[PDB]
Amino acid sequence: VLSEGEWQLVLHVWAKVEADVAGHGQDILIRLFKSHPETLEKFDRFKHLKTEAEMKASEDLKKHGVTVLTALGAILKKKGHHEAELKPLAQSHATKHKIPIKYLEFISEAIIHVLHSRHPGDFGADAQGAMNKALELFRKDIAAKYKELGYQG
Ligand code: HEM
């Protein structure tokens, strides 16, 4: 599992993300969309935005970045005991949104990059390793639920 010490590192960085969720979630989604254009085609509501400027300008995109980080936050503060939060998310993303497990790996890279941009002194190699472990556990448990449903990535 993650140690209690690695959970400390994780949550101490997330409490700073919580100071500007809407700004963090907007950077993250933007980085996802640009590095991996195919993910944007998953979103009928966003599929019109072609440039970075248009993305930055959208209130609705910012609303959805708040949705995602809040749900991730709920999960991270359960330190592993996240079965009840995670189960509905796997079901919707499997059966309704149809999101490949690989795209969950892409947004995981985006979160880590943005956390490093916005919080260097605070997000050293050690906190980087703890956060990547916590995201892998997230991916790992959703992937198990996908397999059960017949979607396995
Ligand atoms: C940490 C990653 C993610 C979290 C915590 C997360 C969380 C959520 C939540 C809470 C919702 C709204 C309720 C739901 O539909 O069940 C949602 C909706 C959605 N998510 Fe995810 N999501 C994540 C990653 C992704 C990725 C990587 C994609 C696409 C590449 C994606 C695409 C969508 C779409 C299409 C919706 C619905 C948007 C709309 O209202 O039309 N999600 N997600």
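Heads up, chain A uses Swiss-Prot numbers, so what you see runs 2-154.
Recorded method for this deposit: X-ray crystallography, 2.0 Å.
Note that Cβ sites are derived from N, Cα and C of the backbone, with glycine treated the same way.
Cβ contacts within 10 Å of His65 (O2 binding site), excluding its own Cβ and spanning all protein chains shown: 17. Here Swiss-Prot flags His65 as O2 binding site.
The nitrite binding site annotation in Swiss-Prot covers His65. Under the DSSP three-state reduction, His65 (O2 binding site) is assigned to helix.
Its own atom aside, the Cβ of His94 (heme b binding site) has 20 Cβ atoms within 10 angstroms in the protein chains shown. The heme b binding site annotation in Swiss-Prot covers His94.
Residues or ranges marked as domain 'Globin' by Swiss-Prot on the basis of sequence analysis: 2-148. Summarised by DSSP class, the composition of the domain 'Globin' (2-148) is 120 helix, 0 strand, 27 coil.
Here the residue is the original one, but Swiss-Prot notes a natural variant at this spot, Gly122 to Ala: In metmyoglobin. A C-beta separation below 8 Å, combined with a sequence spacing of at least six in one chain, links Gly122 (variant position) to none of the other residues.
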